[PDB]
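Worksheet: the structure to be examined is printed underneath.
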Amino acid sequence: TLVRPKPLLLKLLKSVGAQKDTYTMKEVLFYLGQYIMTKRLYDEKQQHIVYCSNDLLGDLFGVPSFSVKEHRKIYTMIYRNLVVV
Ligand SMILES: CN1C(=O)[C@H](Cc2ccccc2)O[C@@H](c2ccc(Br)cc2)[C@H]1c1ccc(Br)cc1
C-alpha cells in the first residue's frame, strides 16, 4: 500500500533523512522509529513507552504518550496523517 504523508508527518520523516513524498507503510514506520530513537523520546526504564509531549510527534498523534506495543493505536494515529494512494 503506498501512502502520502500530510505536511506535518512529512516534515518529521524528512528531518531524519526521508527524501520522497510517497512511501510504503514499512518505510513510514522505519523513519518514524528512527525519529523516536534519535530524539530518545522513549523512557530509559520502560523502553516501550514514548513521551512526545510538546514535540512534533505529539502534535501529529494528538497524545502526550503512547506505547509501541499497541500496534492498532499506532496505525490509527499514523493513518490520520497521510492519504492512501
Ligand atoms: C517498526 N519500527 C521501526 O521500523 C524503527 C526501526 C529503527 C530504529 C532505530 C533507527 C532506525 C530505525 O523503530 C522501531 C522502534 C522505534 C522506537 C521504539 Br521505543 C521501539 C521500536 C519500530 C517502530 C517504529 C515506529 C513506531 Br510509532 C513504533 C515502533
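For chain A, we keep the numbers from Swiss-Prot: what you see runs 26-110, in order.
Method of determination (from the header): X-ray crystallography, 2.2 Å.
Every residue gets a Cβ built from N, Cα and C, even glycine.
Here Swiss-Prot flags 26-109 as domain 'SWIB/MDM2'.
Neighbour density for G58 (mutagenesis position): within 10 A of its CB lie 14 other CB atoms from the protein chains shown. Under the heading of mutagenesis, Swiss-Prot lists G58 to A and annotates it as follows: No effect on its ability to induce apoptosis.
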Requested in this report: Run through the domain 'SWIB/MDM2' (26-109) and tell me, per DSSP, how many residues are helix, strand and coil.
Outcome: 38 helix, 16 strand, 30 coil
